[PDB]
Each structure stands twice: as structure tokens, then as C-alpha cells.
There are 2 protein chains.
Amino acid sequence: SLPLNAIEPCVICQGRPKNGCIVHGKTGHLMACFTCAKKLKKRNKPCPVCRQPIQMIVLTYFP
Amino acid sequence: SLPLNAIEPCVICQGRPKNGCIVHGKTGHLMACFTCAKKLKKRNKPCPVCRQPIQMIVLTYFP
Ligand SMILES: [Zn+2]
Ligand SMILES: [Zn+2]
Ligand SMILES: [Zn+2]
Ligand SMILES: [Zn+2]
């Protein structure tokens, strides 16, 4: 939960770091990778929590 | 990467539970609040790592 050093992996594959912040309209998701995000995007999946259809994925870094 | 252990709070204001992922030039910064981002946005600050002038902020929730 820390604002630093918490460079944790994905929530589905969990093999790779959480580098792939996802956005659906005006809100987004944390703790999933670019791979898992790209997969759910190609499938056009409505978010498993927010239920919103995703729009984009970005290369995500830390301070 | 699944339980409550993924808050990723503020890093400048006070360390409060708020979230606010930032996106500049198709790349982005995670592990700060909406106020952290808004503060550096209005001051038009070039990123302390990427050196890019920031463009967007969104409510980025976790599992
Ligand atoms: Zn993954
Ligand atoms: Zn969502
Ligand atoms: Zn803050
Ligand atoms: Zn940056």
C-alpha cells in the first residue's frame, strides 16, 4: 500500500510488474500489467469492478 | 496485488488515501494523489523524473 517502493506485479498473470495503467472514460485501474490490459482490450471487456468499457493503456512509472 | 495492500496514497500533501494517476506524452506516473497531481499541474511543473510537462489526471482505483 506504500506510495514508494511498492512495484508489485499484475492481478491476473502476476508474472510481470504493474506497468500498464488502464483508463475507462474519466476513471482508471491500478495493479494490472500492459499484457493483461491489452488482452482485456482486444476482447473489449467491461471492467470486472467498475463495469465500464476501457479506452486506453499507458506506460506507467513511479517517482 | 489483490487484497487491501494496494492503496498507493499521496506523496507530497500528507500521505492520505486519495489516488490520481498522471499521463504525459502517452507515458504516465503512478503512486500519488489527485491533489499531488493538481498542485504540480497548476504550477505547470515539468515531471521530476521524465522532465515532461504533465497533461492529464484520472481517478485510478485498485482491486
Ligand atoms: Zn498480467
Ligand atoms: Zn475499473
Ligand atoms: Zn498528495
Ligand atoms: Zn514522468
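For chain A, we keep the numbers from Swiss-Prot: what you see runs 429-491, in order.
According to its header, this structure was worked out by solution NMR.
Placement of Cβ uses the backbone N, Cα and C atoms for every residue, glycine included.
Where Swiss-Prot documents A:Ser429 to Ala as a mutagenesis experiment, the accompanying text is: In MDM2-6A mutant; abolished phosphorylation by ATM and ubiquitination by the SCF(FBXO31) complex; when associated with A-386, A-395, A-407, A-419 and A-425. For the mutagenesis experiment A:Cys438 to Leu, the note given by Swiss-Prot reads: No loss of ubiquitin ligase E3 activity. What Swiss-Prot notes for the published mutagenesis of A:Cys441 to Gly is this: Fails to interact with MDM4. Here the residue is the original one, while Swiss-Prot reports the published mutagenesis A:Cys449 to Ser with the comment No substantial decrease of ubiquitin ligase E3 activity. The note that Swiss-Prot attaches to the published mutagenesis A:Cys449 to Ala is: Loss of ubiquitin ligase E3 activity. Record note (Swiss-Prot), mutagenesis A:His452 to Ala: Loss of ubiquitin ligase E3 activity. The unchanged residue is displayed. Mutagenesis annotation in Swiss-Prot: A:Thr455 to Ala, described as Significant decrease of ubiquitin ligase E3 activity; the structure shown retains the original residue. Experimental mutagenesis is annotated in Swiss-Prot for A:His457 to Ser, with the remark: Loss of ubiquitin ligase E3 activity. The annotation that Swiss-Prot gives for the mutagenesis experiment A:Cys464 to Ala reads: Loss of ubiquitin ligase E3 activity, enhances protein stability. Does not inhibit interaction with APEX1, but inhibits its ubiquitin ligase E3 activity on APEX1. No effect on its ability to induce apoptosis. Looking at Swiss-Prot, the entry for mutagenesis of A:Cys478 to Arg says: Fails to interact with MDM4.
All features noted in Swiss-Prot, drawn onto the structure.
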residue: A:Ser429; record: mutagenesis position; Cβ contacts under 8 Å, 6 or more apart: none
residue: A:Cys438; record: mutagenesis position; Cβ contacts under 8 Å, 6 or more apart: A:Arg444, A:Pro445, A:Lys446, A:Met459, A:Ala460, A:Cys461, A:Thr463, A:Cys464
residue: A:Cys441; record: mutagenesis position; Cβ contacts under 8 Å, 6 or more apart: A:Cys461, A:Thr463, A:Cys464
residue: A:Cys449; record: mutagenesis position; Cβ contacts under 8 Å, 6 or more apart: A:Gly456, A:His457, A:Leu458, A:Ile485, A:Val486, A:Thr488
residue: A:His452; record: mutagenesis position; Cβ contacts under 8 Å, 6 or more apart: A:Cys475, A:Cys478, A:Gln480, A:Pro481, A:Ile482, A:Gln483
residue: A:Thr455; record: mutagenesis position; Cβ contacts under 8 Å, 6 or more apart: A:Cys478, A:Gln480
Checking the mutagenesis positions A:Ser429, A:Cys449, A:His452, A:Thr455, A:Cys478 against ligand 1, those whose Cβ falls under 6 Å of one of its atoms come out as none
Contacting chain B at Cβ under 8 Å, from the mutagenesis positions A:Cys449, A:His452, A:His457, A:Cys464, are A:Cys449, A:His457
Listed in sequence order, the mutagenesis positions from A:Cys438, A:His457, A:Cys478 whose CB sits under 6 Å from ligand 2 are A:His457, A:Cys478
Simplified DSSP label at A:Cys464 (mutagenesis position) comes out helix
Checking the mutagenesis positions A:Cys464, A:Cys478 for other Cβ atoms within 10 Å of each Cβ, the smallest tally belongs to A:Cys478
